[PDB]
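Peer 1: To start, I am sharing the structure in question, which I have written as structure tokens.
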Amino acid sequence: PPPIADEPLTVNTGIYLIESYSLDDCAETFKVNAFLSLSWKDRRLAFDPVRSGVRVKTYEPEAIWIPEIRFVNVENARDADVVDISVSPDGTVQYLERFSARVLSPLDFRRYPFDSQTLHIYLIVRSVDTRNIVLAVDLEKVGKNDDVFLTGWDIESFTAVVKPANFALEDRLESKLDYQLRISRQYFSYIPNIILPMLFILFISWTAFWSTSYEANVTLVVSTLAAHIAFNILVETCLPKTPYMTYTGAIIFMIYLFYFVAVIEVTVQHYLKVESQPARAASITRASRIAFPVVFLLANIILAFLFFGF
Amino acid sequence: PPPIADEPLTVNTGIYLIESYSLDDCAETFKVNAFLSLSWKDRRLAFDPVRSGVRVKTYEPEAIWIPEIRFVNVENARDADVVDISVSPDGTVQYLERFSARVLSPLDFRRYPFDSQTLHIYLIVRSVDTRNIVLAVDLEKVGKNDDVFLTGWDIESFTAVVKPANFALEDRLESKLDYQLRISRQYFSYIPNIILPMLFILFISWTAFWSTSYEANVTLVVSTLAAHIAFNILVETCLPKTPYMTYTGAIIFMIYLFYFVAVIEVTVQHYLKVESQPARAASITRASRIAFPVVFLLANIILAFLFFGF
Amino acid sequence: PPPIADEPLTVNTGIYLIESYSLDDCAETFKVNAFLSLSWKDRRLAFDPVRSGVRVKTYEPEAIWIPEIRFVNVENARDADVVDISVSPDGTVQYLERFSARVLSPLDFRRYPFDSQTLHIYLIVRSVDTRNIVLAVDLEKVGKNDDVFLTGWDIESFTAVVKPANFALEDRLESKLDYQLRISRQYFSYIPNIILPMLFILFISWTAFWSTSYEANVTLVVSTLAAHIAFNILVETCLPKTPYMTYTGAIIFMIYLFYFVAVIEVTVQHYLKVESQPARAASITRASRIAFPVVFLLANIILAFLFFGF
Amino acid sequence: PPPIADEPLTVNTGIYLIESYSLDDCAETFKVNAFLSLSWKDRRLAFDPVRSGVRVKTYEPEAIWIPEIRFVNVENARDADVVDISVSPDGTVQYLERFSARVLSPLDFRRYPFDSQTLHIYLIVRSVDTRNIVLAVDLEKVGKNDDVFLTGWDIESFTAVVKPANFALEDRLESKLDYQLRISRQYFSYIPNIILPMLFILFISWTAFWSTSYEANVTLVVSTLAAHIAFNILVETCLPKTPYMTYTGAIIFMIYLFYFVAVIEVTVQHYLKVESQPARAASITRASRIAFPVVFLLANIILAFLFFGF
Amino acid sequence: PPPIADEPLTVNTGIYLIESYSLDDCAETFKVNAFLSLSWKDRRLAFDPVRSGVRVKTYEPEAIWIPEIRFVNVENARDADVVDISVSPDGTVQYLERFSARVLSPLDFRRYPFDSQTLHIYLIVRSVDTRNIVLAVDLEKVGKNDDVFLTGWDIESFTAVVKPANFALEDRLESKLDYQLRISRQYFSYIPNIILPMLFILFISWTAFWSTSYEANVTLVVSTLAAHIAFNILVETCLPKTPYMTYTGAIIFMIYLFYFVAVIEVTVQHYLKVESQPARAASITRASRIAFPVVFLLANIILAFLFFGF
Ligand code: NA
């Protein structure tokens, strides 16, 4: 029984983050726990305060026509507790619920793990005898609470795209709204735990350039190589399978290349020194001592530029 | 309370993908979030002047006879929210709910990870005093909304098989409808993370063909074998146990054969060269230097043709 | 209000498999999704169609006395949606529901992974003013559906055991029924992924019998040993801890023994060869080249017979 | 509306284990599926059979005052099926439900994996206006079904502590009952999968006592040590973090000590034998050949006695 | 419809811990099972005992107005079981429910695993026709049960912060209450499973200082480095990614540094000694023999002071 109107019905929306948590990169989901607040004109609910007795009268959801607001990018239907309903004299309805949902928003891993992300919560509503369009009351958005934390990330800002994408679907009109939680990853821990160990075992690997022991050099380069495969696996598992190339995915691959050519070099210099050609062998190795670090640093300049430098 | 039955009751169906997600290859399941739309006329509901109050009015599920539509290949009963019910002047009812389900559809892994799949959602309806058959209205199907993504996959098409399978079951006849979501896997990340590294360690394996140090050659070939075993494990765990052979299963197995014969050879050349036959030893190893890559490349040609080329 | 009869009430049962899936060997559980069909006579519900108006009438569960059937070997109570209730003129009630549950049935791992299993679904009912016995109607126990698949398994047959187990419980008598779905495992994928790799790494181990290189033979034997531990762990984790010995458990163990006496031999031939006794060492070694394959093939014949051969 | 009493109300309890399963050593939880039987006199319910149709009449839960009995050491409130309620003429009520709960009882891991455990189910009832005390009818306590099995454990006995702990809580008194399910771990599988391999690689380690090859002795001892760390990890993951010391925890730690002094010996004999001091070196090694197994066997007797022998 | 008020309604609170469990460090959550006790005056409930029959009357939650108390840092709405409601003649209501929830509270990992934590449970209530303030009755908060155990942790205390935080939210005010469960972790098992083995393989690593065998020293240092990579991984995974530096993270990283400088050194001493400079090389290792343990112990004093010494 929507409010009988001479005009299209605006439902005012606002979301107060109380808790957000469980950002799942493999799933590309996160879990949020918040207030949802709705506001609208139902003049059928208009009462005269003085004669009816009181400043606001309160119903239970069963009593009133309430718009069916739905989350678009949500997995299973939301859980909500209706915290309050209030009608002001002129028929102004104040709805307040507390919900929790895991919403599904895609992620961009190209600058992983130095990425920043923008999570979206989309509210849609579907019209009937009066049409519904939604819009945002920014004072009842108040952002998040000041204890709101998302483990492993920095919350940059929580705002809403002020007013909606209105479109046709299955013969009726729908109005969609976009609330946006921007986060930046805390990359710190990747450094002592992933990047630096990788670097170390790579450097250890080419330590085989001030050596002339084939019988040992093979041992070195393949040891370090194994450890790097372990790191590749460790990293790969806690990420989704992306159709594009990431920054540390790039680094990791580039490293496999350095290991392969290192192996090649090692092999060549040994073949040479058994072909009674120690001059040319030793000069290849001395080249490598300069080549490998320099071409590495260069490749990394190019690479970092290619990812972040645009 | 079935509808006055002058005819077999047609229920018009449609599914609108809002979200699909969590394709589980070990499970052969995926999760869908969609509009389900049902429509039929119940002439008992027919009132048809705009009289005495409204053009079309809305009842709630408990007031009306609703065909009980069920998904065949789902795990638990679906979780559904009824979005609206509208009854038309001759009692033409349009039912709209929003559900989420994890649907269970088999997958074909033979051309993994270059496989494509066609997921199924099967709807049955079951009869009584009149017979029910289902069918599809394509406006209320239109597939996905074009924001639908399934991580790690490209969504090709969402269609429905227009004609139902109407068949006998126990007491009464049932009507089944087949909606089909075709997807193709995004193989990109498999190359830098699995195939290329696999290849590299196989090649480093063959580097022992330009060496005569048994004591180190063994080190080489068993090391690389180890990393292959690790890769075999990594890949194999995250797939189900298929009764058939997959493409990268074929590849991985072939690679085992190459490692085993490599080892055999290494052993042979050291045994010969301690059995005082360095001519024949050096000729067998040098032979292998050409042999192994070529038998590898053509074996892969045979294999690729054997899989994709048919 | 149970049906007042003369003496003991037969409630006719039938189960139609719709989906079965998620066999968990560590849990020894699996998930089933099926029709449950019940039938019994309540002569109080008997109506004659001439005066009552219709050929058969249908109630809702609260309208009728319905026997409460329960599954014995189930984790949490199955949850079901009732498809229909029909009473025949003579008071014959035909009940039909659709349930899904994970039923808990034990497994025999002695011939893993070449095992076959017999899954059970047990139905219980509890009596009062009339005695209840359950029995099976085979015509609407039309078995299973032909799209029914259980991943990694072949479904051999689905039938039910015709006479119930009637016994005293909590001082009233209960009636129990046994439906049993026999499956046989699909071992195919175990061969290229576990067994053949196991064998290979074992043979590569025995390559140390054509080497006089301790310095390397040690490398060979502990390397392969390690890979065999990785395979052991891999196989072992996806199994429960059985109080008995499994077939591949036996194999894996025997393999450990082979690795140990191999190490021993290597140790011995090196000590002999430095103890200035190359004669007995080399003859011990040539012995081993013959012994190890032969005692392996023998032990495996013995074992294969010991398990499968009785 | 409790039965108005001239005395404290005894509610008679009994629990019938139908299924038990999912013992979690990390969580220290397990899952149970059982009958709960309650009984009390509500003299207000007293009816005499002479008046009405039947000797005992049956109600449904909403009609009657039913005591709220709760499991104390359970995670979330149990979910139950009320199977039957019968009031006998003297107003004697027999209540029967079938529940499933995962109950939380601590475990003692000191003799792992040769420990036995005592699982608990605690029932409380909280009085009001009259006193409620719980007590046990052993005739209605089953112990278990004759098919009740708990994977990886031997179920010894299910009994109950007959007199309750009745105590003050938040100003009213509660009555607690303690049911005790005794189990013994089935350790068989630990021997072929964990204990014996672990020992073997320890022995293989000690092969370096018959070697005099530093490069190979080192190869040996670090290889074996690697596998022992892998085993330590393997075991450690499936146990919780106890403030005390477990048995295989002790053994495993001891083994680490053996590997360390082993390495020390190896390094020492190499150093002596390069200090042109083969006398001292070879005599230390010959010593170790006897020393290591003996100090091991002793350490292990002292250990076992220290654990099980008290 | 709160009790008509002349002034702010105080709702008196209390929490009795029955079970707490599943402390998750990656999630930074834990699970609790407790009594929640609420008490307030609603004078509309005032009764004459004599005329009405009973000194205290008990309702069920629907009959009465009950204040909506909600938990702030919880994931989903708690699951609650309402155990009692008792009203006193003067309209004083005693509410008692048994709830279970996983509450989300942040953790400080800087002194891991020698950290202590203060877990929080925050209760809020929100106002309407009258305002609610919550407050704590310390007796109905009679601490914890002394069978309350938290695996892997020692429970220090359970208390409540006596004064509420009363603040404005969304145009009406809320009253927040802070209960604090202080725990300290049980570090015992970290010593035999992580710290000592790490130390052992680091020492085993430094045995390469009494060895001029490059060909083996590489073997030593990189094998131990490998196992230490495994320890880093093991430890790291069971912790969340903190933006800051932890204590054992600090240690593990320092250890990587020691490995790198070790490799550097063995590499240089070998390079020197094949570069025909045996005096100074041997003096570099003789130095290292003292240097590495002493700089290690010194760095550890500085680090431990840096963490715990504040
Ligand atoms: Na080596």
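Heads up, chain C uses Swiss-Prot numbers, so what you see runs 50-359.
Per the header: X-ray crystallography, 3.4 Å.
Backbone N, Cα and C atoms are what each Cβ position is placed from, and that goes for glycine too.
So Swiss-Prot lists these for the protein:
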MUTAGEN   C:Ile244 to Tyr  Marked gain of function, with a ten-fold shift of the proton dose-response curve towards lower concentrations
MUTAGEN   C:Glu264 to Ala  Decreases cation selectivity. Decreases the binding affinity of TEA and TBA. Nearly abolishes block by Cd(2+)
MUTAGEN   C:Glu264 to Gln or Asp  Decreases binding affinity of TBA
MUTAGEN   C:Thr268 to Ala  Increases the binding affinity of TBA. Weakens block by Cd(2+)
MUTAGEN   C:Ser272 to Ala  Increases the binding affinity of TBA
MUTAGEN   C:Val284 to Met  Displays an increased sensitivity to propofol but not to desflurane
MUTAGEN   C:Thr297 to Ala  Marked gain of function, with a ten-fold shift of the proton dose-response curve towards lower concentrations. Also shows slower apparent rate constants for activation and deactivation. Displays an increased sensitivity to propofol but a decreased sensitivity to desflurane
Peer 1: Please give me the mutagenesis positions out of C:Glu264, C:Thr268, C:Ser272, C:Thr297 that lie within 10 Å of C:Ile244 (mutagenesis position), comparing Cα atoms only.
Peer 2: C:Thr297
Peer 1: Expressed to the nearest Å, what is the distance separating C:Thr268 (mutagenesis position) and C:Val284 (mutagenesis position) at their Cα atoms?
Peer 2: 24
Peer 1: With CB distance below 8 Å as the criterion, list the mutagenesis positions among C:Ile244, C:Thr268, C:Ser272, C:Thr297 that sit near chain B.
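Peer 2: Near chain B, the qualifying mutagenesis positions are C:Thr268, C:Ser272.
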Peer 1: About how far apart, in whole Å, are the alpha carbons (Cα) of C:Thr297 (mutagenesis position) and C:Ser272 (mutagenesis position)?
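Peer 2: A Cα-Cα distance of 21 Å.
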Peer 1: Of these mutagenesis positions, C:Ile244, C:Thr268, C:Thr297, which are close to chain D by the rule of a Cβ under 8 Å away?
Peer 2: C:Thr268
Peer 1: Could you tally the C-beta atoms, other than its own, that fall within 10 angstroms of the C-beta of C:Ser272 (mutagenesis position)?
Peer 2: 22
Peer 1: Once near-sequence residues are set aside, which residues in the chain of C:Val284 (mutagenesis position), 6 or more away, have Cβ atoms under 8 Å from its Cβ?
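Peer 2: Those within reach of C:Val284 (mutagenesis position), by Cβ under 8 Å and sequence separation of 6 or more, are C:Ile243, C:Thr297, C:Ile301.
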Peer 1: Counting every protein chain present, what is the number of Cβ atoms, excluding its own, within 10 Å of the Cβ of C:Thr297 (mutagenesis position)?
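Peer 2: Other Cβ atoms within 10 Å of C:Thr297 (mutagenesis position): 22.
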Peer 1: What residue among the mutagenesis positions C:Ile244, C:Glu264, C:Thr268 has the most other CB atoms lying within 10 A of its CB?
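Peer 2: The residue with the densest Cβ neighbourhood is C:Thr268.
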Peer 1: Could you state the whole-number distance in Å separating the C-alpha atoms of C:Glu264 (mutagenesis position) and C:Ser272 (mutagenesis position)?
Peer 2: 13
